[PDB]
Amino acid sequence: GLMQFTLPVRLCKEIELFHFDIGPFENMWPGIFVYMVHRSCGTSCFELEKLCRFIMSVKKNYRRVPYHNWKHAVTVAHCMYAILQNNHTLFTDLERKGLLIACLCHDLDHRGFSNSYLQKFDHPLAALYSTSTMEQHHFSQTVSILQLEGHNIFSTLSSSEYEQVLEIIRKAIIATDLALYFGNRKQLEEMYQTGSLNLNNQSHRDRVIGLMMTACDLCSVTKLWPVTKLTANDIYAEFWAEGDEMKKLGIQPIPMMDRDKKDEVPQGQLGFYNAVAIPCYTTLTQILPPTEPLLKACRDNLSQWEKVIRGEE
Ligand SMILES: Cc1nc2ccccc2nc1CC[C@H]1CCN(c2ccccn2)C1
Ligand SMILES: [Mg+2]
Ligand SMILES: [Zn+2]
């Protein structure tokens, strides 16, 4: 009850900033998350014992893959924390609860393979869930963990509030399927620019949370350049393993997954900054002005990839 989490001074200051890196000390990441729930949501939001047990079961159900791992979960939850803390009054009590949990759970039990590889492999998950295959599985794994004995962090919510929170989490997790991002952002762009965007309209709120979820998920592109560059190595370590698995099914992978085409990474990152990242943070900044530092940091990293192409690194 009277038991705050406190971080060392550098972390207590830097954790408030969008570009914070949670560091390489895995044993501190639960503490960093509880810290973020307590300041974001309240010390009263969750029973500490239940929250701690939930967090450690979530950790156990992330695998030792190079990128879609526990560190990614916590990283994506911190970007959400920074967005919530910079937009105090725009979000409901239930959204503040749901969204940090959604972020921590959003890639539960990821294997390091795309939806497209599961479909080509004919994985059982591709028969159970025909679109957003991994994302329906992540939501399914989240409900499983919520139902383990002593793991119900939502136990004090009413039946209908509990249903609303699980519905915020489900949509937030589905929204991380980048195939859905393009259309979501076009609609948000048209709504904002024809002045029809209405944050009292639930279906609008849903779109805006989806875009937040894309922004938090891609937040590697919003770090200081040395973090961006070293995270890129983990991202490609996954993609190139999938490429290898595609070649074992007798399928030429796309170039982003082909290790024979490493030379094309700089230009491939550029396309991605221009086609996905910059548009994402631009629309997010229009809807939520205090998220502008995410857009500024992405533009800084775009210019760093331009420098790599020009042989100045
Ligand atoms: C899909 C993706 N998600 C990210 C999320 C966070 C940070 C960086 C990310 N980079 C990518 C890869 C973009 C792709 C677009 C094509 N591209 C290529 C193409 C050829 C060779 C290498 N990369 C890379
Ligand atoms: Mg995912
Ligand atoms: Zn993710």
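All chain A residue numbers match Swiss-Prot; in order, they span 724-1036.
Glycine too: its Cβ is placed from the backbone N, Cα and C atoms.
The following features are taken from Swiss-Prot:
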ACT_SITE  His791  active site, proton donor
BINDING   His791, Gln992  3',5'-cyclic GMP binding site
BINDING   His795, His829, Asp830, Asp940  divalent metal cation 1 binding site
BINDING   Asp830  divalent metal cation 2 binding site
MUTAGEN   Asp830 to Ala  Loss of activity and of zinc binding
MUTAGEN   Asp830 to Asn  Reduces activity 1000-fold
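Shown here: features listed in Swiss-Prot, placed on the structure.
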{"residue": "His791", "record": "active site, proton donor", "Cβ within 10 Å": "23"}
{"residue": "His795", "record": "divalent metal cation 1 binding site", "Cβ within 10 Å": "23"}
{"residue": "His829", "record": "divalent metal cation 1 binding site", "Cβ within 10 Å": "27"}
{"residue": "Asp830", "record": "mutagenesis position", "Cβ within 10 Å": "25"}
{"residue": "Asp940", "record": "divalent metal cation 1 binding site", "Cβ within 10 Å": "22"}
{"residue": "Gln992", "record": "3',5'-cyclic GMP binding site", "Cβ within 10 Å": "25"}
How many Å lie between the Cα of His829 (divalent metal cation 1 binding site) and the Cα of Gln992 (3',5'-cyclic GMP binding site)?
23
Can you name every residue in this chain, apart from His795, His829, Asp830, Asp940, with its Cβ inside 8 Å of the center of the Cβ atoms of the recorded divalent metal cation 1 site?
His791, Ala796, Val799, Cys826, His833, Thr899, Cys939
Spatially, and counting Cα to Cα, which of the recorded positions is closest to the residue listed as 'active site, proton donor'? Options: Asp830, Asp940, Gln992.
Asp830
So if I take the recorded positions (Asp830, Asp940, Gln992) and measure from each Cβ to the nearest atom of ligand 3, which come out below 6 Å?
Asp830, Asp940
Per DSSP, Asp940 (divalent metal cation 1 binding site) is which: helix, strand or coil?
helix
Look up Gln992 (3',5'-cyclic GMP binding site) in the DSSP assignment and reduce it to helix, strand or coil.
helix
Out of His795, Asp830, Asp940, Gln992, which recorded positions have CB atoms lying under 6 Å from ligand 2?
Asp830
